[PDB]
Amino acid sequence: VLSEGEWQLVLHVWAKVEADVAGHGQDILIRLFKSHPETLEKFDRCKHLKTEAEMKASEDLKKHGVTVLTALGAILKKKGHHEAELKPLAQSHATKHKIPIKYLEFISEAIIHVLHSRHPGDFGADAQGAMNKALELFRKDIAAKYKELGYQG
Ligand code: HEM
């Protein structure tokens, strides 16, 4: 359980993300794909991309960054009361996309990296620790639902 103050730090920096969801989503996915290229294999429409400029020009990558950040922002705004939001996401990521928890760790790392890079004044130690706790809670809860669905990833 995060404190109310921790949730407010999470949501304060998330408002900054919402000023340009697509640009943030591009930076986060490009960071993920650069730092962990095996993750790029999961995206059929993006897996041929080679350079940073190609990734920034990609309409498919830009759309998918928005898909991810829209779902995650709704989850964060539930302040841990996210079972109904995780249920469809666990469903598809366990049984169709087959996204192991370690890949969710990689993308959480990329999110933290981009938020620190773009919003350092709203992402000091207090806010980083809160965001870390929020993403850890997301990964804990979705791992439990993965297993309920028969997926040990
Ligand atoms: C914060 C973590 C994530 C969130 C909130 C998220 C959210 C979503 C949403 C809402 C969709 C579309 C609906 C669906 O299929 O469930 C989606 C699709 C997908 N996700 Fe995730 N995702 C996350 C992490 C990841 C990661 C780390 C990977 C792979 C490394 C991944 C792989 C995919 C793939 C392959 C699709 C299908 C894309 C397509 O064919 O259009 N997801 N994700």
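By Swiss-Prot numbering, chain A shows 2-154, in order.
Structure determined by X-ray crystallography, 1.9 Å.
Any Cβ shown, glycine's included, is placed from N, Cα and C.
Feature list (source: Swiss-Prot):
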type	residues	note
BINDING	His65	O2 binding site
BINDING	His65	nitrite binding site
BINDING	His94	heme b binding site
VARIANT	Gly122 to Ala	In metmyoglobin
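Recorded features from Swiss-Prot, shown on the structure.
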residue	record	contacts (Cβ under 8 Å, 6+ apart)
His65	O2 binding site	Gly26, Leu30, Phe44, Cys47
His94	heme b binding site	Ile100, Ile143, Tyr147
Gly122	variant position	none
In which DSSP state, out of helix, strand and coil, do we find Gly122 (variant position)?
helix
